[PDB]
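For reference, the structure is listed below as structure tokens.
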Amino acid sequence: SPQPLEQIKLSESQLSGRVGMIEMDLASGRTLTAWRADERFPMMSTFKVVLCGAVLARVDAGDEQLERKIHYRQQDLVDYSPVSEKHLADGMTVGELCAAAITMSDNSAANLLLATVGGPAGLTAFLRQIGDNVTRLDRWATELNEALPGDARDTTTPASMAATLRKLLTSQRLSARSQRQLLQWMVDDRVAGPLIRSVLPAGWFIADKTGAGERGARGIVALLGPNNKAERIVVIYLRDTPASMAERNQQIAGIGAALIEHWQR
Ligand SMILES: OC[C@H]1O[C@H](O[C@H]2[C@H](O)[C@@H](O)[C@H](OCCCCCCC3CCCCC3)O[C@@H]2CO)[C@H](O)[C@@H](O)[C@@H]1O
């Protein structure tokens, strides 16, 4: 593979889309690669990580419990509810809802949690509280992936999302237990985690959340590093490409290959 920045450029040429990317040291915040890092991209389902950061903040404050059982109804369900559709009779805990949202991309779970933090406006207020003045959520889980040209709703930037993830995971805004929980949810992603491990060389750590939307939108927030360590945050978003899902996945993977082959920078 070529150098990361050359590979990112090649991905734009091949996809005819915009790529946004940051590579950042998790422990320090050192930015290593940046590309379109202040441009806006739809978050898609990557928002579910920040959502559960907001939930954990409420837990830390004594305003929520991960144990608390929420008993919802079939009319509450939205498209793609692989876990939540199974628990109409018995409900799910707040922690189970976060696990379903992050590890399975369960949309009803996400919406149930989103209302607990005050909806899109409440999650946006939480982002402002932690010093992210850019990321914004405007819609609910099944409408926020529309990725209309020119539409600022439901967007982040690579730089903002990376900084926000670092804040949630490491800055002691969340309690130690909550930081550990958020990280474990990402480690446990079932949608892409096992597939990524299947193509990573031995020794490379992965934790992640992916997203997909219209007009080719695709993204991943991840922790990656050699020696089985979460050394770096990597955030990659794609927008405005007509390419197949397979090709969008392959281009993201190719950026990953470039980082892996050329890690010491
Ligand atoms: O010299 C480094 C390595 O180079 C190759 O590894 C290949 C690997 O066989 C392939 O499957 C992967 O594809 C990349 C798959 C990446 C998956 C997604 C990455 C994510 C992670 C972070 C968020 C953005 C994207 O490339 C690497 C690097 O060339 C060799 O196979 C391996 O034995 C050697 O250790």
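All chain A residue numbers match Swiss-Prot; in order, they span 22-286.
Here the Cβ of each residue, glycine as well, is placed from N, Cα and C on the backbone.
What Swiss-Prot lists as active site, nucleophile is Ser66. Around the Cβ of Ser66 (active site, nucleophile), a 10 Å sphere holds 26 further Cβ atoms from the protein chains shown.
Experimental mutagenesis at this site is recorded by Swiss-Prot as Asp97 to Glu, annotated: About 1000-fold increase in binding affinity of S.clavuligerus beta-lactamase inhibitory protein BLIP. A simple way to gauge crowding: the CB of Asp97 (mutagenesis position) has 14 other CB atoms within 10 angstroms, across all the protein chains here. The secondary structure of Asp97 (mutagenesis position), as reduced to three states from DSSP, is helical.
Record note (Swiss-Prot), mutagenesis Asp97 to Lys: About 2-fold increase in binding affinity of S.clavuligerus beta-lactamase inhibitory protein BLIP. The unchanged residue is displayed.
Under mutagenesis, Swiss-Prot gives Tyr101 to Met or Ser with this note: Reduces resistance to ampicillin about 8-fold in DH10B E.coli strain.
What Swiss-Prot says about the mutagenesis result for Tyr101 to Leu is this: Reduces resistance to ampicillin about 500-fold in DH10B E.coli strain. For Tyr101 (mutagenesis position), other Cβ atoms within 10 Å of its Cβ number 16.
In Swiss-Prot, a mutagenesis experiment is listed as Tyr101 to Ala or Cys, annotated with the note Reduces resistance to ampicillin about 100-fold in DH10B E.coli strain.
In the structure as shown, the Cβ atom of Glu164 (active site, proton acceptor) sits within 10 Å of 13 other Cβ atoms. DSSP assigns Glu164 (active site, proton acceptor) to coil in the three-state reduction, placing it in neither a helix nor a strand. Residues or ranges marked as active site, proton acceptor by Swiss-Prot: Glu164.
Of the recorded residues, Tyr101 (mutagenesis position) and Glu164 (active site, proton acceptor) place their C-alpha atoms 12 Å from one another. Secondary structure at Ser66 (active site, nucleophile), as computed by DSSP, is helix. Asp97 (mutagenesis position) is 15 Å away from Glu164 (active site, proton acceptor) when you measure Cα to Cα.
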